[PDB]
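Visitor: What follows is a single structure, and I will ask about it in a moment.
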Amino acid sequence: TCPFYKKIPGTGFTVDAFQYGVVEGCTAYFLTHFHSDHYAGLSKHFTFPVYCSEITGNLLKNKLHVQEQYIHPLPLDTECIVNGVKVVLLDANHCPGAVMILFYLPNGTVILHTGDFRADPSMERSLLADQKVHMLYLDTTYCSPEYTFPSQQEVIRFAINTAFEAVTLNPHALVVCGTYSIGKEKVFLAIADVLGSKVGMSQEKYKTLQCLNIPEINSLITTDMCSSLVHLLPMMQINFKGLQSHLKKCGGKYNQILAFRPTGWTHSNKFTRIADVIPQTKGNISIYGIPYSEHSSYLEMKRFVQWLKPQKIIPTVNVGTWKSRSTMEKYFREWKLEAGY
Ligand code: NI
């Protein structure tokens, strides 16, 4: 049964609620982004209206085979009427196709659902600037002050400089990057661009990438692994055994691997600056964990919420334990007392 924090009151709508069967009274199912915890339940057998971005809609049709007649893509930044209710989709600064949804309820209440997001000051000049929000359904993934990490731009600067140095010292080095979902494509695209290479990958990942409306993509990716010196592999294979095995397959073209694991936050962020990050190494194999986040840091989250001044906050992440819920509620009251709303 569908939990309360996935229902939008005063409407027929649910958000990211596909794993509960037929939800009583739901006339439209919104999907914020194509990540498995959120799409869980969609398939070619789904027969209700799904509302989403264009990019999310391309993934639904090609990857999950949802029929075209039930996919309702909406443009961003544009007022749309859905089943009698005004809605707007806004870029969430998460993975490709990810949105927040603004719902203008018939009774005058305004609700923002962030989906998954990485808050940014640029959001303070979207269509959110123009009016008050009563209720915020908030991505609280990293809602505690210990969660710190660098900007995405600093992380990519580290990755490009690391890769370019290594391959310039050794032209026979291969670069490998882990993946297990959409998102974080800048990691492997920025490294391939500095090296003058396309990114090589499986047919299933190439397919996924072809759904993302990235400009000039045919120029940047390939399924011909022998033509590329940046390869993508499943995240599970980014370890010494899995990389040894991959190197065997490359027909003696390479004698070294430098590999990247983009994670979210890890406890090494408590101690080590991005600049000082070092790899784990075994023989001719080195692995870097890099903290490329597509969720808000604590400080980014707090800035956004203190600017928005919502009347009520409903967390959408870390909701299963009393300790988590009580911690989150304490920070929300601090933020409110400090800013004066
Ligand atoms: Ni996500």
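For chain A, we keep the numbers from Swiss-Prot: what you see runs 700-1040, in order.
Any Cβ shown, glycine's included, is placed from N, Cα and C.
In case it's useful when we look at the structure, here is the feature table from Swiss-Prot:
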type	residues	note
MUTAGEN	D838 to N	Impaired nuclear focus formation, reduced interaction with PIAS and increased sensitivity to cisplatin
MUTAGEN	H994 to A	Impaired nuclear focus formation, reduced interaction with PIAS and increased sensitivity to cisplatin
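I'm curious about the neighbourhood of these features; can you describe it?
Guide: In sequence order, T813, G814, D815, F816, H994, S995, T1015, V1016 are the residues near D838 (mutagenesis position), counting only same-chain partners six or more apart with C-beta under 8 A.
All protein chains shown were included, and the count of other CB atoms within 10 Å of the CB of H994 (mutagenesis position) stands at 23.
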Visitor: May I ask you to report the DSSP-based helix, strand or coil state of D838 (mutagenesis position)?
Guide: coil
